Amino acid sequence: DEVX
Amino acid sequence: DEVX
Amino acid sequence: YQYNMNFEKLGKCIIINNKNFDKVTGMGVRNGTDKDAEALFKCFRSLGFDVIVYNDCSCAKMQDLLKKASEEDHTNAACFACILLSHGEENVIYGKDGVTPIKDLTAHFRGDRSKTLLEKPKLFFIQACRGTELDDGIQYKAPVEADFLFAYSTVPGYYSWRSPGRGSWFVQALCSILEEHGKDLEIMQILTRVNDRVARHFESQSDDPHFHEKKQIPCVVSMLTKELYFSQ
Amino acid sequence: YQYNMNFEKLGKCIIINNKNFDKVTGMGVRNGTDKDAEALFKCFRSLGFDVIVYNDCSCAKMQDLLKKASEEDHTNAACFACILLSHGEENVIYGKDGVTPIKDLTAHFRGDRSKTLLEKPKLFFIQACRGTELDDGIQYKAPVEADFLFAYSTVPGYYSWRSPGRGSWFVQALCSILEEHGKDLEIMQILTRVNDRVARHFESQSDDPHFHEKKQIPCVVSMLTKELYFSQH
């Protein structure tokens, strides 16, 4: 999961 | 009318 | 879909009614705030809140009131409500002695900090300026930030209006709506009607004209995870 | 009590799908984003919007295309909707070029500057970070600012989460709920349910344990003056  |  | 309302208490409702203010802040007297607080007192008490009103608090009393409130045992309460009436600027409200950040007063109730309110609605109603603009008109781990609603009397960056004789617009409007529909409408419907009523029913009367026939719209921020009715 | 939906069209729905950034901004490719743009476009088309999808816009693009949209005639439209998908930071979304304040994007539609949207809902859905906090979890003159609703994917000061393979959580949730209830729930009910979903259904999986097992809660800001259903219904 990656962050904006 | 007054403001806060 | 609805927040479980079966507890023996609705919950605590704190009302901070700041009318006064130390000269060093040079903030004026918030005339009308007493009608506000009394109308709010009667409404929230009808809803079933255990209501306490604290007058001219100072920044530290405010911090402490809410820290202490966050620290009680809410296990038998459905929810928690706090209403702030005062001067303000963006992000920040006035104590009698200065300004304190709203983020701080509310962080106490983060789910990681007031566990007996986890998955329960925490409500803040804020009648205060939020800066200096006028509106002219035209024509299951839970997130620690979840389950808050802030009902602000105005949008970020703007003034907020109060009539010495009748009270703030936001509070008059919130109270008429609650009198009539507190027990049958979901919280967002209620706040939506208040948004409508503030927008349509009021227009600043004033000398200065820089301040004459101005308009207001309130601002609801919801992190709620269910619908919230005050009865059944 | 409800917005009048009795108009020829439901209205315009602009989607800004920012996936690629200039290296100098320090921002990465936002994988997962094309899924979101698709699911959103399919979903808003179903509701009845004329959806337009823009891709990898600069900041000047984003300003201009939005300014123009506010300069169109919306007299036969019931409402307007804009969806932003990008990197962001408090008060600001990225173009590929750089950063622009959200307030400047949305102000074009204030009542006093898009008179044909006057008294109609103007919706903005924003999938962007809003600073760098992580959430750990725990076990009649009208006001010119009236009638907006901003549905942000996350609360101010916090990051927002995206699955490269499945989409951003906010968007996944939103579409999911809009598919089952777009046409029969009031907008706040929809977004409340989207709140519950992002909160209950997702938890970060990550190698860096600083970023591992985090949670998210979206953040709805309503200046609306009436209930909004998407079906004349």
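The chain as shown is numbered from 1 upward.
When the header is checked for method, it gives X-ray crystallography, 2.6 Å.
Cβ coordinates are placed from backbone N, Cα and C, and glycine is handled just like the others.
Its Cβ placed at the centre, D:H87 (active site) has 23 other Cβ atoms within 10 Å. D:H87 (active site) falls within neither a helix nor a strand when secondary structure is assigned with DSSP, and so counts as coil. The active site annotation in Swiss-Prot covers D:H87 (among others) and is backed by experimental evidence.
The feature active site is assigned by Swiss-Prot to D:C129 (among others), with experimental evidence given as support. In the three-state DSSP scheme, D:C129 (active site) is classed as coil.
Among the mutagenesis results in Swiss-Prot, D:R130 to K (Swiss-Prot position 187) has the note: Does not significantly affect thiol protease catalytic efficiency. The residue drawn here is the original one. For D:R130 (mutagenesis position), the count of additional Cβ atoms within 10 Å of its Cβ stands at 24 [all protein chains shown].
Under its mutagenesis annotations, Swiss-Prot gives D:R130 to M, A or G (Swiss-Prot position 187) the following note: Reduced thiol protease catalytic efficiency.
For the mutagenesis of D:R130 to W or N (Swiss-Prot position 187), Swiss-Prot gives this note: Strongly reduced thiol protease catalytic efficiency. The structure shown keeps the original residue.
The note that Swiss-Prot attaches to the published mutagenesis D:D135 to A (Swiss-Prot position 192) is: Strongly reduced thiol protease activity. If you draw a 10 Å sphere around the CB of D:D135 (mutagenesis position), it holds 25 other CB atoms from the protein chains shown.
According to Swiss-Prot, the mutagenesis experiment D:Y158 to W (Swiss-Prot position 229) carries the annotation: Strongly reduced thiol protease catalytic efficiency. With a cut-off of 8 Å between CB atoms and residues at least 6 apart in sequence, the same chain places D:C129, D:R130, D:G131, D:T132, D:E133, D:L134, D:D135, D:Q216 near D:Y158 (mutagenesis position), listed in sequence order.
Listed in Swiss-Prot as a mutagenesis experiment, D:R162 to A (Swiss-Prot position 233) is described as follows: Abolished ADP-riboxanation by C.violaceum CopC. DSSP assigns D:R162 (mutagenesis position) to a strand in the three-state reduction. Proximity of D:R162 (mutagenesis position) to non-local residues of its own chain (separation of 6 or more, Cβ distance below 8 Å) is seen for D:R30, D:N31, D:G32, D:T33, D:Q127, D:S168, D:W169, given in sequence order.
According to Swiss-Prot, the mutagenesis experiment D:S168 to E (Swiss-Prot position 239) carries the following note: Mimics phosphorylation; leading to inactivate thiol protease activity.
Secondary structure from DSSP puts D:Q205 (mutagenesis position) in coil. Just so you know, the Cβ of D:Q205 (mutagenesis position) picks up 11 other Cβ atoms within 10 Å once every protein chain is counted. Looking at Swiss-Prot, you'll find the mutagenesis D:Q205 to D (Swiss-Prot position 276) noted as follows: In esCasp-7 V4 mutant; promotes specificity toward alternate peptides with VEID, YVAD, WEHD, LETD or LEHD sequence; when associated with 230-V--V-234.
Of all Cβ atoms in the shown protein chains, 24 besides its own fall within 10 Å of the Cβ of D:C219 (mutagenesis position). The note that Swiss-Prot attaches to the published mutagenesis D:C219 to T or N (Swiss-Prot position 290) is: Does not significantly affect thiol protease catalytic activity.
For the pair D:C219 (mutagenesis position) and D:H87 (active site), the Cα-Cα distance reads 17 Å. Gap check: D:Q139 and D:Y140 flank 14 missing residues, and their CA atoms are separated by 49 Å. D:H87 (active site) and D:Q205 (mutagenesis position) have their C-alpha atoms 20 Å apart, to the nearest angstrom. Those mutagenesis positions from the list D:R130, D:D135, D:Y158 that have a Cβ under 8 Å from chain A Cβ atoms: none.
Comparing the recorded positions D:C129, D:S168 by how many other C-beta atoms lie within 10 angstroms of each C-beta, the top residue is D:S168.
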